[PDB]
Amino acid sequence: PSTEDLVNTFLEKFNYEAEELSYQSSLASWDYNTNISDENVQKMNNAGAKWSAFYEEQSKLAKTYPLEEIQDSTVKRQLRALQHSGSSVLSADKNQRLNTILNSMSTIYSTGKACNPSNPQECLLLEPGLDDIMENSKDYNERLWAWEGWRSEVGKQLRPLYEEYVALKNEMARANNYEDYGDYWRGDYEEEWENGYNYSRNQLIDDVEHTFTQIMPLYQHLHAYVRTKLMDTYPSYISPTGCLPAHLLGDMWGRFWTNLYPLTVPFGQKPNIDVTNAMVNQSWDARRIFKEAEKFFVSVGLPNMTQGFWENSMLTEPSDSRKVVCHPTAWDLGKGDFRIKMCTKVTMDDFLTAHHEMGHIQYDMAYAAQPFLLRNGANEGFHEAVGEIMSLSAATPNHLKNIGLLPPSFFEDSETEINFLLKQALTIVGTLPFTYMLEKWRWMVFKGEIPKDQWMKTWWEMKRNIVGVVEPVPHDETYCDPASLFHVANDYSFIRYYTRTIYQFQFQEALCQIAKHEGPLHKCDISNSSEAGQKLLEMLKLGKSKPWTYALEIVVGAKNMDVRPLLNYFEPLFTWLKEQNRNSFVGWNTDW
Amino acid sequence: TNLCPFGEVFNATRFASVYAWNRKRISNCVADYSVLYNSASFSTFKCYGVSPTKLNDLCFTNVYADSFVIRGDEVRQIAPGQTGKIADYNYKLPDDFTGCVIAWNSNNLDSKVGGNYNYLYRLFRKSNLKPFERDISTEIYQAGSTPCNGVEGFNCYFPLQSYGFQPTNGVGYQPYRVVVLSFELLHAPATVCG
Ligand SMILES: *[C@@H]1O[C@H](CO)[C@@H](O[C@@H]2O[C@H](CO)[C@@H](O[C@@H]3O[C@H](CO)[C@@H](O)[C@H](O)[C@@H]3O)[C@H](O)[C@H]2NC(C)=O)[C@H](O)[C@H]1NC(C)=O
Ligand SMILES: *[C@@H]1O[C@H](CO)[C@@H](O[C@@H]2O[C@H](CO)[C@@H](O)[C@H](O)[C@H]2NC(C)=O)[C@H](O)[C@H]1NC(C)=O
Ligand SMILES: *[C@@H]1O[C@H](CO)[C@@H](O)[C@H](O)[C@H]1NC(C)=O
Ligand SMILES: *[C@@H]1O[C@H](CO)[C@@H](O)[C@H](O)[C@H]1NC(C)=O
């Protein structure tokens, strides 16, 4: 029969066995996360190995079928996906080499512990303490010490490892018909088989940059505001017309300026809506939080949770009965078993988080009808974006009043709105430039444009030119500060956050525009807008079956990324910043 | 006339996989249907080619009771006109069916932790089944020209795949037991009445 018929047979097997294997793996891991026992660990490893082996062999077998001779794109896409072994192409010696190097880098990141420049008894680990320091301390000396410790001891070690990692990784990419490891990552956004919908890989570079330009003015003015207030706290080191020292950005890497709110809080007296105390007074519980979330999604039109969700999900710390990982996680075990793991606590934060994670669950509940290979978000950023829009629609004072966590006649004052928008802007608008900077550096490095001799040099150059941040101390090429970020030492992609952020606001604007909402996008609640839920579902059900551009077009009405939604969401804050910066300087001298 | 104890047909130690749909001949006895709906606890009770209870006290020809366990999502497949996997290569009702289809969730019994992989279903077949056909074969489904020599390989897959039933699964992938009641009708003599 036609090669296409044979393919359909092959895929229809893979799915009918892969799905079961993935469920076995998922359930065993649930055991090792909901319970933490050496046994469970070993059981998890056995199941993971079987899933691995399956995908490995099935990938090789799929390669024997030729995509070119496949015509239906759906079938073509499933097959394509399965035809991406990667490591396999490299000699198993090299496969072990890269595995060992990645494991060594991961172990350095985890085991890494920096000691005081003085006290030999103050050797503290990266996450347990150093993070806290760099996130809630106000000492130039202390923060500088922690910063240098991490990028010296932990970084210098990783430098040679990353130097070989780039070689082996690019080799893998080239052996998988990719110009560099960068193109391999950028192909995650690649899609084809339509009129124009088709996206190419380098067009991602083009689009990220043409959007970053439109966001640059905002980041400049936010930079000026932050620079001024920080100057008023560290006046001995912050130039009024230069970049900012990295160790003052609120986190070890300067990726989130959220911890700078007490140092950059507009007003400062006015309070921020914190329904936490109100929930505690209304004797709310974990269930009640998730039940309110369910009600929300019911209002917009989506279904309610599976009985299995409530029956098997772990929503509260397992008393002391068990030892468990607490990081909030949504779960698609396949086979209709949808679950959520969260050590939920009665705080506004966990409430919004539950909305986000249940949104993930709903996405998964909306593309189950699709085949296994097509059962995933449209791109790598669609999932996170939908979760975010749920939280962003729950934070609005309106929904807070509705569920009854906020007084019925509460009214927002411009001072409070600006406080909230500024916090949002730090966390969102601040990471955006840093994200672009990191991923562009890695793309060019893999491409080979940056030689190792100028490998850290360009890095800080780029920081200054883009992020507007400067090295507190000169770092020669012995250092390797880029790898100091988990997502880097651990081979993860970092552009997803840039895309997630751009998308989520496009989505939200469309959804509101459909709810006929009027006014600031920051004050929008899709609740009870059946039309909004319908548009969202008409995208979510698609999974990755249809081009990511097509899903977007079905919901936002465009075939590519646009920043005008984001700029509209933050426009009030933008103008307030402009006026507050009239008497200061907006920009940063690259060389300083 | 003695009551047809569907008990043996409905309540049972074990049910057969769909690829081996079991058939029992109801005959030489009497059997109501109101009582069956009275038995209740039936997720799906759809009788085709007959009035709802116009047969309650009526007579028909050889009544055949077919029993199998399938997924909830596949319950729709058990009806005239369907075009799913279960219908094409495991059990297929005719376009002019004149009987009954009953189904109830069996998650409490036919599922166990670790997975009750006993129940099976035919994934591939060289051609669609015929009305009330059966196929208990265990032969490699040769997909392409190259022979399979009874060994699994490229374009050479096995045609009976297992069912993973676990209590943690969702309703769609949960075990539902099914009993179809075949009610051929004609001028031929009768033994089943009500
Ligand atoms: C979407 O609709 C729901 C349901 O109306 C809104 O939640 C709030 O629900 C209560 C009723 O469950 C509404 O008011 C109360 O109704 C009861 C029942 O008659 C009555 O005893 C009270 O005097 C009061 O009228 C409440 O107004 C409603 N909140 C609203 C409409 O803002 C939910 O808020 C709606 N979504 C949005 C975004 O408003
Ligand atoms: C968490 O792990 C422990 C230890 O692995 C589990 O304890 C089980 O206890 C039962 C009854 O005494 C034994 O029959 C099992 O052999 C034990 N574990 C296993 C993996 O077989 C415990 O059940 C696990 N889960 C919970 C929720 O406590
Ligand atoms: C779940 O949604 C269905 C369909 O809208 C509805 O009939 C049902 O009442 C909901 N669940 C609860 C507990 O109300
Ligand atoms: C046996 O099955 C019949 C089917 O209708 C039911 O009515 C009856 O109660 C069952 N008997 C049991 C479970 O003892």
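Note that chain B carries Swiss-Prot numbering, so the residues on display, from first to last, are 333-526.
Per the header of the entry, the method used was X-ray crystallography, 3.7 Å.
Backbone N, Cα and C atoms are what each Cβ position is placed from, and that goes for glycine too.
Feature annotations, reproduced from Swiss-Prot:
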{"type": "VARIANT", "residues": "B:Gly339 to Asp", "note": "In strain: Omicron/BA.1, Omicron/BA.2, Omicron/BA.2.12.1, Omicron/BA.4, Omicron/BA.5, Omicron/BQ.1.1"}
{"type": "VARIANT", "residues": "B:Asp405 to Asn", "note": "In strain: Omicron/BA.2, Omicron/BA.2.12.1, Omicron/BA.2.75, Omicron/BA.4, Omicron/BA.5, Omicron/BQ.1.1, Omicron/XBB.1.5, Omicron/EG.5.1; complete loss of interaction with host integrins"}
{"type": "VARIANT", "residues": "B:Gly446 to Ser", "note": "In strain: Omicron/BA.1, Omicron/BA.2.75, Omicron/XBB.1.5, Omicron/EG.5.1"}
{"type": "MUTAGEN", "residues": "B:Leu452 to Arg", "note": "Increased resistance to neutralizing antibodies. Decreases HLA binding to NF9 epitope. Increased binding affinity to human ACE2"}
{"type": "VARIANT", "residues": "B:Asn501 to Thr", "note": "In strain: 19B/501T"}
{"type": "MUTAGEN", "residues": "B:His519 to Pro", "note": "Increased resistance to human covalescent sera neutralization"}
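Feature map: annotations from Swiss-Prot on the structure.
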residue	record	CB count, 10 Å
B:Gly339	variant position	10
B:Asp405	variant position	18
B:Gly446	variant position	8
B:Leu452	mutagenesis position	17
B:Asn501	variant position	24
B:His519	mutagenesis position	6
Proximal to chain A - recorded positions among B:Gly446, B:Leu452, B:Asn501, B:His519, CB under 8 Å:
B:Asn501
How many whole Å apart are the CA atoms of B:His519 (mutagenesis position) and B:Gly446 (variant position)?
52
Whole-number Å only: compute the distance from the Cα of B:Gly446 (variant position) to the Cα of B:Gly339 (variant position).
30
So of all those recorded positions, B:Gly339, B:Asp405, B:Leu452, which one's Cα sits nearest to B:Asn501 (variant position)?
B:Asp405
Which recorded positions of B:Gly339, B:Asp405, B:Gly446, B:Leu452, B:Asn501, B:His519 contact ligand 4 in the sense of C-beta under 6 Å?
B:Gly339
